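Notes for the one structure printed next.
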Amino acid sequence: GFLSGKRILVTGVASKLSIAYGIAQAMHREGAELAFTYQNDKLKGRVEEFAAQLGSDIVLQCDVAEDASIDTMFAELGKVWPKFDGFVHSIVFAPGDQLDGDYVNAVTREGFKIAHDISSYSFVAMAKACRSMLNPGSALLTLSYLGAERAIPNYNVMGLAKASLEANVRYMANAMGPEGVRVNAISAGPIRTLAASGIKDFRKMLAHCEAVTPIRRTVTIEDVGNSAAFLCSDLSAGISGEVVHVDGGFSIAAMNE
Amino acid sequence: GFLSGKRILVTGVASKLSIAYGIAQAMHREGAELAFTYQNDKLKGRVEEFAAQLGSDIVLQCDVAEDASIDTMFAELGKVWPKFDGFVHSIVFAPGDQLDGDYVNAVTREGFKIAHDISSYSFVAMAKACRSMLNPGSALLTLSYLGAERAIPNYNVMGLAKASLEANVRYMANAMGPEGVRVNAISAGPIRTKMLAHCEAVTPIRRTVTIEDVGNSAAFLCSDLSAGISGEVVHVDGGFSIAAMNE
Ligand SMILES: NC(=O)c1ccc[n+]([C@@H]2O[C@H](COP(=O)([O-])OP(=O)(O)OC[C@H]3O[C@@H](n4cnc5c(N)ncnc54)[C@H](O)[C@@H]3O)[C@@H](O)[C@H]2O)c1
Ligand SMILES: NC(=O)c1ccc[n+]([C@@H]2O[C@H](COP(=O)([O-])OP(=O)(O)OC[C@H]3O[C@@H](n4cnc5c(N)ncnc54)[C@H](O)[C@@H]3O)[C@@H](O)[C@H]2O)c1
Ligand SMILES: Oc1cc(Cl)ccc1Oc1ccc(Cl)cc1Cl
Ligand SMILES: Oc1cc(Cl)ccc1Oc1ccc(Cl)cc1Cl
């Protein structure tokens, strides 16, 4: 595949319906050697299995809320991959009481701090911890959403965190580019992942988008996965600090209702 | 004055060079009645002096780092302004070590947390604490910078904080619009006294903007003259951001 010879670390894989899994599947299909991380011991076994099916036995624990955990994970990784070619950041979180109802009413200093720390800072925290391990030609990738660019009901503070995240992509790309590292993000359209399928009316939402999306269907973890593979491969050597919309063209249209 | 009949709260006055100072002077010139906040004991005197020079005697303490400080401030303001028409959020901060050198090397979890908390969260924090005090037709304004949209050397984490803030503007505008409240931001170009005189040469209007320029745009955005504008980030940088390679 177009990722042959590349070693990529993938986070956020906590289910087969997750975007990180879709991305892993595609990179593996393209010949990349993978390594996975898991948030806590509770997901340890379950993740070692997903990894097994992708030709990998490299499964490390890492809570991005702790600088120590990040440093330890990369140290462990260094034992097998003293050098690798980038990672996929598919991590996000905000307390549940933050993502529902009026934004100004729901947001709190704490909810805000956590959302930005876990959803945005973690991306650069990981980069700092493995910077010396990256090979020239490496590529970092994170996942965003239209909420970073527009006010969307219920997304609330996650919208600010994602806006921070996209800016992070640009500052990271600008700082790491000179050493041969690219940094990009994919703003994905709504997908029914394990986590996503948990929020109320997500079924009806996907239905709404299909009707107003140019390609007339919601994107799949397969679609996102293929674009991710591309963005982490040398085929995208000319792209960096970019937020690629993989939402079927939904954001570039208006009032198709 | 296109601001007569309006009562606005102005934060961030630290000196006569503060953008908030140029803003306050503009609004006063346009007939707005003003109220001021000062961060700490250090700046209290300067603010009282200027508040007085603008016919105001409403000078309250407020450190947006603490929820209690914000509630207390609005509690005091309510004694003289049971209701008002908006406020100018001109507050920003990040530990110094954050704004120098390579971004990836300079940023730290703590520096990131502080920059976002003080520079972005505080804006909605203030809106939360005075929501029921806002009259229909009220307007909120904050200040941002191009660093939010482009990667600018040394600006580092403040760029992410400002990106967060601009998104805050959009979410606040969408949330509060139903109650008759508009929320906007001005992305100001760098104001003359990280040396420049460079932008002053590649900027369309061929000069950097002044706190007077920013002040007038601010007055407008908090006046009924901009009733049709909300959730918008207006670039008041002389057109610098919309040009490329003028060098
Ligand atoms: N689902 C969608 O419709 C959609 C749309 C646009 C963008 N995205 C983005 O895609 C990414 C993946 O989300 P998803 O839909 O696949 O849900 P997901 O539940 O499958 O994965 C999210 C991951 O975040 C990880 N995580 C949270 N806190 C962590 C921590 N402290 N340390 C380490 N890991 C932590 C989780 O464990 C989990 O694996 C996110 O960035 C998300 O916002 C999703
Ligand atoms: N100066 C420029 O060229 C320029 C360009 C673009 C945007 N801005 C923005 O304009 C705004 C004002 O900056 P300025 O140039 O007038 O500098 P300034 O030093 O005059 O004012 C900044 C203010 O922030 C206040 N502040 C900081 N932490 C606080 C806290 N915890 N609680 C309450 N107040 C706090 C300060 O006390 C101070 O008054 C900012 O948002 C800033 O980033 C400035
Ligand atoms: O960013 C997202 C955007 C969409 Cl449309 C659907 C799911 C998303 O991802 C999340 C957002 C907030 C939390 Cl708490 C957890 C997750 Cl998985
Ligand atoms: O945002 C700004 C943009 C420019 Cl061009 C110049 C000054 C700015 O304002 C600040 C940025 C960071 C810290 Cl710590 C304090 C301040 Cl007053």
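Following Swiss-Prot, chain A residues are numbered 2-258, in order.
Quick check of the header: X-ray crystallography, 1.9 Å.
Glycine is no exception: its Cβ is also placed from the backbone N, Cα and C atoms.
Per Swiss-Prot, active site, proton acceptor is recorded for A:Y146 (among others), and the stated evidence type is similarity to another entry. Secondary structure at A:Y146 (mutagenesis position), taken from DSSP and collapsed to helix, strand or coil, is coil.
Take the CB of A:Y156 (mutagenesis position) and look out to 10 A: across all protein chains shown you find 23 other CB atoms. Summarising the annotation, Swiss-Prot assigns active site, proton acceptor to A:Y156 (among others).
The feature NAD(+) binding site is assigned by Swiss-Prot to A:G13, A:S19, A:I20, A:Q40, A:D64, A:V65, A:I92, A:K163, A:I192, A:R193, A:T194, A:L195, A:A196. Here A:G13 (NAD(+) binding site) comes close to A:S19, A:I20, A:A21, A:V89, A:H90, A:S91, A:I92, A:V93: these same-chain residues lie at least six apart in sequence, with C-beta atoms under 8 angstroms from its C-beta. In the three-state DSSP reading, A:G13 (NAD(+) binding site) counts as coil.
Among the features that Swiss-Prot reports, substrate binding site is placed at A:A95. Proximity of A:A95 (substrate binding site) to non-local residues of its own chain (separation of 6 or more, Cβ distance below 8 Å) is seen for A:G112, A:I115, A:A116, A:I119, A:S120, A:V158, A:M159, A:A162, given in sequence order. Annotation note: A:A95 (substrate binding site) sits in a coil segment as assigned by DSSP.
All protein chains considered, the CB of A:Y146 (mutagenesis position) has 22 other CB atoms within 10 Å. Mutagenesis annotation in Swiss-Prot: A:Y146 to F, described as Large impact on catalysis, with kcat and kcat/Km for DD-ACP decreasing by around 50-fold compared with wild-type; the structure shown retains the original residue.
Under its mutagenesis entries, Swiss-Prot includes A:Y156 to F with the note: No effect on substrate reduction.
Cβ contacts within 10 Å of A:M159 (mutagenesis position), excluding its own Cβ and spanning all protein chains shown: 25. Record note (Swiss-Prot), mutagenesis A:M159 to T: Triclosan resistance. The unchanged residue is displayed.
In this chain, no residue six or more apart from A:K201 (mutagenesis position) has a CB-CB distance below 8 Å. Under its mutagenesis annotations, Swiss-Prot gives A:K201 to A the following note: No effect on substrate reduction.
In the three-state DSSP assignment, the secondary structure recorded for A:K201 (mutagenesis position) is coil. For A:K201 to E, Swiss-Prot lists a mutagenesis experiment annotated as follows: Little activity toward DD-CoA and DD-ACP.
Quoted from Swiss-Prot for the published mutagenesis A:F203 to L: Triclosan resistance. For A:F203 (mutagenesis position), applying a Cβ distance below 8 Å and a minimum sequence separation of six or more within one chain yields A:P191, A:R193, A:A197.
Cβ environment of A:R204 (mutagenesis position): A:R193 lie under 8 Å away, each six or more residues apart in the same chain. For A:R204 to A, Swiss-Prot lists a mutagenesis experiment annotated as follows: No effect on substrate reduction.
One entry in Swiss-Prot concerns the mutagenesis experiment A:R204 to E. Its note says: Causes a further reduction in kcat/Km for reduction of DD-ACP without affecting kcat/Km for the DD-CoA substrate.
All protein chains shown were included, and the count of other CB atoms within 10 Å of the CB of A:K205 (mutagenesis position) stands at 8. For the mutagenesis of A:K205 to E, Swiss-Prot gives this note: Causes a further reduction in kcat/Km for reduction of DD-ACP without affecting kcat/Km for the DD-CoA substrate. Has a larger impact on substrate reduction. The structure shown keeps the original residue.
Here A:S241 (mutagenesis position) comes close to A:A174, A:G178, A:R183, A:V184, A:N185: these same-chain residues lie at least six apart in sequence, with C-beta atoms under 8 angstroms from its C-beta. Among the sequence features in Swiss-Prot, the mutagenesis site A:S241 to F is noted as follows: Produces temperature-sensitive phenotype.
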For A:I192 (NAD(+) binding site), what is the tally of other C-beta atoms lying within 10 angstroms of its C-beta?
22
Counting across all protein chains shown, how many other Cβ atoms sit within 10 Å of the Cβ of A:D64 (NAD(+) binding site)?
16
Give the distance between the Cα atoms of A:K205 (mutagenesis position) and A:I192 (NAD(+) binding site), rounded to the nearest whole Å.
12
Using CB under 6 Å from any atom of ligand 3, narrow the binding-site residues A:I92, A:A95, A:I192, A:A196 to the ones that qualify.
A:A95, A:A196
Three-class DSSP secondary structure - A:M159 (mutagenesis position):
helix
Scan A:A95, A:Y156, A:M159, A:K201, A:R204, A:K205 for recorded positions whose C-beta lands under 6 Å from an atom of ligand 1 and note them, or write none.
none
If you draw a 10 Å sphere around the Cβ of A:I20 (NAD(+) binding site), how many other Cβ atoms fall inside it, taking every protein chain shown into account?
26
